[PDB]
Amino acid sequence: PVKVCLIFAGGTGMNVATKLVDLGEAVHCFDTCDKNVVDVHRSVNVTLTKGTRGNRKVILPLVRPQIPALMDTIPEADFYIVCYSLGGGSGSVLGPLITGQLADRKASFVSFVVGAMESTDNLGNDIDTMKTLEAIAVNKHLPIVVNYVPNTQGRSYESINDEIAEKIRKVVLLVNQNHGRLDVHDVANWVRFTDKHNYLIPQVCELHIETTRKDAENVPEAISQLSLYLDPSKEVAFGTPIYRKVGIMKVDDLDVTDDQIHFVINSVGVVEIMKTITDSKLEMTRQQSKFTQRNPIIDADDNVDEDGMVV
Amino acid sequence: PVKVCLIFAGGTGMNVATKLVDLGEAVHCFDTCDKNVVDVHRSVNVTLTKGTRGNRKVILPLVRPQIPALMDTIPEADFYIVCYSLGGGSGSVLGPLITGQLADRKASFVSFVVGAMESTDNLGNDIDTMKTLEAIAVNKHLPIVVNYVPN
Ligand SMILES: Nc1nc2c(ncn2[C@@H]2O[C@H](COP(=O)(O)OP(=O)(O)O)[C@@H](O)[C@H]2O)c(=O)[nH]1
Ligand SMILES: Nc1nc2c(ncn2[C@@H]2O[C@H](COP(=O)(O)OP(=O)(O)O)[C@@H](O)[C@H]2O)c(=O)[nH]1
Ligand SMILES: [Mg+2]
Ligand SMILES: [Mg+2]
């Protein structure tokens, strides 16, 4: 198995992938067409589904039978990262289907998902995709751990994509197997926390990636925590998580970007996130909903034929 | 399927087509006679209905049975553009009939339609043709999306 396999789906996933092409063979991209394929993608894996050239209900029956074929192109790995938009038609279908397959592999993985906010279609898709991940968490009895990134009004997709790529790199660093005290089994039991803590409920959880003790301590109701420290003198057993582990980073590890990084999983935060999306959409729809069309310009007097022709 | 097929109907459609002849094979023109056919049209498709050499009620029964024949000359495309005057007799009949057929293809398309303003005949035709498009939108359960340009 490789150390980590990175999986990207849909346009948003393709776009984020462009920022991670230096990871090469470890990167696997999937989409239903080539609208988002650019030259830099030659450096990574790209697979497009057949017969599929925004509506998830339409895309699902077309792509479902192809999933096994997609999975054969994804090597066995010690950890996976999955990335896509919750709000489109392709990423939000391919992403969760592949995620279900990773759960069947008994894999350790996290996802980076975008809350798209443009339209009621985006918002509806966001809701259905979050519900999808919840259903998968239940059906596979496994936490589905996601770093949720909302497209906040006024912020460029470029900016958001940059932030996501930088977080993905921290996870790639986390799982690089080069830290003192930190095992592949330690990582597995961090993210698959219900395996050994059977009294906990598998569900959609959030991943919070923080670079200070203060920010990490402020994650509410933390369930499972992993901390990396460059200066082992700064290690402090803070917070109240059920599961906690620490790794010591190496100063000659060129990928070490920060002095300490905390990866905190909780789940009592997704609620609000969803509420904000529902409330925001409601307000927007209310302004556009409150409509009142005018009366028909044609009366029962006009002679209209079967094609609606009035001659 | 081609990327886009452009369809023009009636005199106004023929006239607009002359400005788009560089698009060649993608352009398909239809009329009931040749009053608006000029040399540059050789570069595109032109089809004239049979037995039809301003009154829409008169033109409709003549052209309706020929529509299937017209549609066979229009390739399957990923998108269509339709263009005609709302206010004459030929464009405002051929245009919407072809539009109905495109709806049956489950096609994606938009139209460019002209609001003719010369006479009460033009204005009456404009009204009846807009109503036609509304009836089609309802019957085919599809938005009929038009860029409206008043003279
Ligand atoms: N953060 C971010 N959001 C995007 C990007 N592209 C599109 N979006 C938003 O995500 C939604 C889904 O787009 P996309 O991922 O391309 O859809 P898909 O290809 O069907 O999976 C769009 O409607 C936008 O609101 C991107 O590059 N970054
Ligand atoms: N914008 C524009 N309007 C036109 C043109 N030719 C005619 N019209 C107006 O549109 C009406 C219909 O003309 P036309 O399209 O030739 O009728 P049709 O051949 O029966 O479809 C005329 O009565 C004019 O008011 C044109 O080239 N451009
Ligand atoms: Mg797409
Ligand atoms: Mg004419």
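Chain A is numbered as in Swiss-Prot; the shown residues are, in order, 2-54, 58-315.
So how was this one determined? The header says electron microscopy, 7.1 Å.
In case you wondered, yes, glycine gets a Cβ from its N, Cα and C as well.
Pulled from Swiss-Prot, these are the features on record:
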BINDING   A:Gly12, A:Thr13, A:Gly93, A:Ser94, A:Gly95, A:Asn165  GTP binding site
MUTAGEN   A:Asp187 to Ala  Impaired GTP hydrolysis and polymerization dynamics
MUTAGEN   A:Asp190 to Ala  Impaired GTP hydrolysis and polymerization dynamics. Reduces critical concentration for polymerization, filaments no longer depolymerize. Encased viral DNA stays at cell poles. Empty phage capsids are immobile, probably on PhuZ filaments
MUTAGEN   A:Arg217 to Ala or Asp  Complete loss of ability to form filaments
MUTAGEN   A:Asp259 to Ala  No visible effect on filament formation, viral capsid movement capsid filling or phage DNA rotation
MUTAGEN   A:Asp303 to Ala  60% loss of ability to form filaments
MUTAGEN   A:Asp305 to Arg  Complete loss of ability to form filaments
MUTAGEN   A:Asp305 to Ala  Almost complete loss of ability to form filaments
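Only A:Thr13, A:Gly93, in sequence order, out of the recorded positions A:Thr13, A:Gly93, A:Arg217, A:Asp259, A:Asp303 have a CB under 6 Å from ligand 1.
Taking A:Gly93, A:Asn165, A:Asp190, A:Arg217, A:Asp303 as the candidate recorded positions, the subset whose CB lies under 6 angstroms from any atom of ligand 3 is empty. In this entry, A:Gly12, A:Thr13, A:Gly93, A:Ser94, A:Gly95, A:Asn165 make up the residues listed for GTP, with the farthest two CA atoms of the set 19 Å from each other. Under 8 Å, Cβ to Cβ, and six or more positions away along its own chain, A:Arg217 (mutagenesis position) finds A:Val240, A:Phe242, A:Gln264, A:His266. Ranking the binding-site residues A:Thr13, A:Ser94, A:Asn165 by how many other Cβ atoms lie within 10 angstroms of each Cβ puts A:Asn165 at the bottom. By the criterion of other Cβ atoms within 10 Å of the residue's own Cβ, the least surrounded of the mutagenesis positions A:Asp190, A:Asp259, A:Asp305 is A:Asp305. When the Cα of A:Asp259 (mutagenesis position) is compared against those of the recorded positions A:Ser94, A:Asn165, A:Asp303, the shortest separation belongs to A:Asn165.
The least crowded of the mutagenesis positions A:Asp187, A:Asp303, judged by other CB atoms within 10 A of its own CB, is A:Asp303. Comparing A:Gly95 (GTP binding site) with A:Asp190 (mutagenesis position), their Cα atoms are 30 Å apart once rounded.
Spatially, by CA atoms, the recorded positions A:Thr13, A:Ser94, A:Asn165, A:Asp303 include one closest to A:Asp187 (mutagenesis position), and that is A:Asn165. For A:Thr13 (GTP binding site), the nearest neighbour among the mutagenesis positions A:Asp190, A:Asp303, A:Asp305, judged by Cα separation, is A:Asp190. Looking at A:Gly12 (GTP binding site) and A:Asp305 (mutagenesis position), their Cα atoms lie 51 Å from each other. Distance from the CA of A:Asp190 (mutagenesis position) to the CA of A:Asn165 (GTP binding site) is 29 Å.
The closest partner of A:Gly93 (GTP binding site) among the mutagenesis positions, by CA position, is A:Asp190; the full candidate set was A:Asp190, A:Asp303, A:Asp305.
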